[PDB]
Amino acid sequence: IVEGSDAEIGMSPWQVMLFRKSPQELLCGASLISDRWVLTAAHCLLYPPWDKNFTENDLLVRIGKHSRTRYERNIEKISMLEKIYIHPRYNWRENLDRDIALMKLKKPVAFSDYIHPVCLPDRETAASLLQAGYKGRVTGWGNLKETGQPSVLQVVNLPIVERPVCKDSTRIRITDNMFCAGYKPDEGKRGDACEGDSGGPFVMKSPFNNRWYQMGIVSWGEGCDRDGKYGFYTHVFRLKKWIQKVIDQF
Amino acid sequence: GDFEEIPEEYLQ
Amino acid sequence: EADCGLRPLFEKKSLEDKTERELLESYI
Ligand SMILES: c1ccc2c(Cc3ccc(OCCN4CCCC4)cc3)c(-c3ccc(OCCN4CCCC4)cc3)sc2c1
Ligand SMILES: *[C@@H]1O[C@H](CO)[C@@H](O)[C@H](O)[C@H]1NC(C)=O
Ligand code: NA
Ligand code: NA
């Protein structure tokens, strides 16, 4: 996270860390949606261009963390994955359309003061909250600048941006399944995700029921916190059907 | 820097 | 989940976090 600030203890109980077995390293962020399902971006598990193609036996899911590097004894819980599911229509060759994946833990994790699931949105909550100018919040242990690592989970609040504005800032063809967020060069405030943050949750707190909903997944950006550029997120609600499907079926 | 040693129970 | 999105150390205790007001004030 670029231009963010230290998260408060227990601020994002749903935050997860995608940890590589060997070499032991931070791969991506993710989010806990139930006691046996973790939600992340697909490009975290598969991206041929960068010779990335991990399997269940390749990584660990660490939940309940605050510190990036420390093994937080008695607080965090490390899980093994039973099955990874990538969206059957993830366009990694072109624009990362449908950058989403589900991971099923081997054994349920127990909630605590530091481990708690985030809500998935329903049509209404998405209809009402996903509006340009409305701020969301992103979290992660990713790099603090495009080109170093924070000590503890970072957080930054960003506003959602007008679709036309997003389109005109990139050459990449954006789809309905994505939305971009960020500040404009004039607004005089900055902030953005960055390497190691991707796969993380972009949440919003419902002013109606006081709950937190994940409205997006950090998907892709062109650099980090660049003026006139914005971070793109996977439109979670737009792909909810596939989520339910995978969960119910499997 | 680098990460800290995590219990072996988790690496098998 | 039944109590999804409700944070044990904040909502369940009715305490707010350092910056959540920012989000809320953006929701016109
Ligand atoms: C805002 C929003 C997302 C991201 C991402 C994800 C992200 C995902 C996919 C991307 O691919 C670009 C193409 N696209 C895909 C869809 C449309 C156009 C770009 C950025 C960053 C990042 C940068 C480099 C990296 O590895 C370096 C290391 N590698 C680089 C060189 C050698 C190995 C891993 C994460 S920085 C960042 C800021
Ligand atoms: C990725 O890994 C899977 C599982 O090992 C393999 O079957 C698939 O062929 C690999 N490559 C791609 C591009 O999916
Ligand atoms: Na364009
Ligand atoms: Na920017």
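We number chain B the same way Swiss-Prot does; the residues here are 54-65, in that order.
Per the header of the entry, the method used was X-ray crystallography, 2.9 Å.
Note: Cβ is positioned from N, Cα and C throughout, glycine not excepted.
Annotation of the mutagenesis experiment B:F56 to Y in Swiss-Prot: No effect. In Swiss-Prot, a mutagenesis experiment is listed as B:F56 to A or W, annotated with the note Slightly decreased affinity for thrombin. A mutagenesis experiment is reported in Swiss-Prot for this position, B:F56 to I, L, T or V, and the note states: Strongly decreased affinity for thrombin. The note that Swiss-Prot attaches to the published mutagenesis B:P60 to A or G is: Decreased affinity for thrombin. Experimental mutagenesis is annotated in Swiss-Prot for B:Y63 to V, with the remark: Decreased affinity for thrombin. Experimental mutagenesis is annotated in Swiss-Prot for B:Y63 to F, with the remark: No effect. Listed in Swiss-Prot as a mutagenesis experiment, B:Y63 to A, E or L is described as follows: Slightly decreased affinity for thrombin.
B:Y63 (mutagenesis position) and B:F56 (mutagenesis position) are 15 Å apart (CA-CA, integer value).
A sphere of 10 angstroms centred on the C-beta of B:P60 (mutagenesis position) encloses 9 other C-beta atoms.
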